[PDB]
Amino acid sequence: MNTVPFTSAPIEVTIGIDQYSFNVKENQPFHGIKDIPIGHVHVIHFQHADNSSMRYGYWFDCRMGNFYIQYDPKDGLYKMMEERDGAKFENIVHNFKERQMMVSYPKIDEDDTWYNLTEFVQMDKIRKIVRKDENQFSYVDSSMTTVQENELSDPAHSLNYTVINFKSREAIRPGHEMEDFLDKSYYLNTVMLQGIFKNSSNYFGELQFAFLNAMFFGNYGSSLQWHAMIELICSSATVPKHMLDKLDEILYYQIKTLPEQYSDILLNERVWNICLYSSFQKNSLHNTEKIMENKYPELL
Amino acid sequence: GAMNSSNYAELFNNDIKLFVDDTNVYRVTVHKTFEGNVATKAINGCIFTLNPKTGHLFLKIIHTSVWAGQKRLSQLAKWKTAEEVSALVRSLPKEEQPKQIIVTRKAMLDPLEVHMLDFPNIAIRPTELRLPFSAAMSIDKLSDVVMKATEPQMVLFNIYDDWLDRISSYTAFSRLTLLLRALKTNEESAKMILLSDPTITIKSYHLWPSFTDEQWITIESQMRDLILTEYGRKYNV
């Protein structure tokens, strides 16, 4: 079990870790989060009490180093940093635990939600989508745009998700115009699975990371990317049975975890009604379909 | 964006554009089988691709043989249209390739778009206009060439005959859409109006009678009256 200490809490902020979050008052003595389950990626994220605009946060993995949060009064935000001095860090951490200034990552033991949301998410892959190779952790916020979004402006701050576009040469073989557009099996399995992602786990990882960026930061371009990767699977007539069963699980926990009041902007009516009711895989998403219906029958 | 009443005159500028109407690509008679069930029989159809500025019509004849052993034909028809339009574009020299293609039915946008991926500088556009291009098979010579065809065949026509020697594209297109609109609303009367006078013939290289200018005015009046009448009947106005 690992710790992310905080130097201070100078400004009133709602801090989240994964799907948990705490209200922290201005100069409340808050000094970190402890008992963070080793073995998954995590995200610590922030929404200042004064600016309910710009949710931001850091993806990290505690195995990849010792990380702490410090408020920057120039740049105006909680910054993740890495402490290289292992001793100086166990020192900080143990002294804050003793003084009991740290919240416990509040995992219920029965609860696999975070594992299920992050099953396929690797920090090595996050760091390719969010390119900043001098940090082992990855900054994402509400306003970051995706590589696809920019094409249609600052590349240093972009989300380099894999471009998916159903009306592109990549997606459509010359001579199979009608086939490949009605049945994206080619684009999914040869171009994307075999070609770009290499395997289904990297694909599911990007999908899952895109969902989480949408949920935690309302990153609209991640939402687009999550919906694209679902639609590409659902619009392929020929999908490995294992990807289909895993996908139903993935989406179930994502739909399960979404705040109820957000279903309007995070969930795209067309994609879901097509995936659950019109696509080749209409009948392959039983869990995802059941929860969607009993929880958002309006959208449908 | 979508073509409508507002940007109507863009059709007659010097940007090469074509209309594609797919309404007559997949044509069936619906009949009963011995057992009493309904079955369709395909007849020859055509793609109606028309440069509204010049009157050049690329009548791509769609031979029934293209449907043989195919399912979901009304869907295939849109892709076959789009495939044939794309091949027409590819066949034209660069300076003749259109800058826009305006499909008269929105269902054609994606098939055409996907077929035109090799031509990204060609805009595929819908229209809000209710163009009467479906009545192209009420033009005798066009219907005849489609029906007699025994293979896939492209037939070139100038749908304005020689009108452009005496009128503008804009007027030419308006005359055409009025004829076709009347042909569409009451074919029998529209054709009656067109031939009632045995002394006005259609030249072998033309589609429409050789009316003088004054006789075109009378014709246009007669088609307008026809169209207005049919409306009252339709709606009881």
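Numbers run from 1 along the shown chain.
A Cβ is built for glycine as well, from the same backbone N, Cα and C atoms used for every other residue.
Under the three-state DSSP scheme, B:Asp21 (mutagenesis position) falls in the strand class. One mutagenesis experiment catalogued in Swiss-Prot, B:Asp21 to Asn (Swiss-Prot position 1853), is accompanied by this note: Reduced growth at 30 degrees Celsius. Strongly reduced growth at 16 degrees Celsius.
Record note (Swiss-Prot), mutagenesis B:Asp22 to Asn (Swiss-Prot position 1854): Reduced growth at 30 degrees Celsius. Strongly reduced growth at 16 degrees Celsius. The unchanged residue is displayed. For B:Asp22 (mutagenesis position), the same-chain residues 6+ apart in sequence whose C-beta sits under 8 angstroms from its C-beta are B:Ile47, B:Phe48, B:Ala77, B:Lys78, B:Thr81, B:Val103, B:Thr104, B:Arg105, B:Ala107, B:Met108.
Quoting Swiss-Prot on the mutagenesis of B:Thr23 to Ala (Swiss-Prot position 1855): Reduced growth at 30 degrees Celsius. Strongly reduced growth at 16 degrees Celsius. Of all Cβ atoms in the protein chains displayed, 21 besides its own lie within 10 Å of the Cβ of B:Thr23 (mutagenesis position).
Annotation note: B:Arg105 (mutagenesis position) sits in a coil segment as assigned by DSSP. For the mutagenesis experiment B:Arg105 to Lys (Swiss-Prot position 1937), the note given by Swiss-Prot reads: Severely impaired growth. Reduced growth at 30 degrees Celsius. Strongly reduced growth at 16 degrees Celsius.
Neighbour counts of Cβ atoms within 10 Å were taken for the mutagenesis positions B:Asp21, B:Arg105; the minimum is at B:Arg105.
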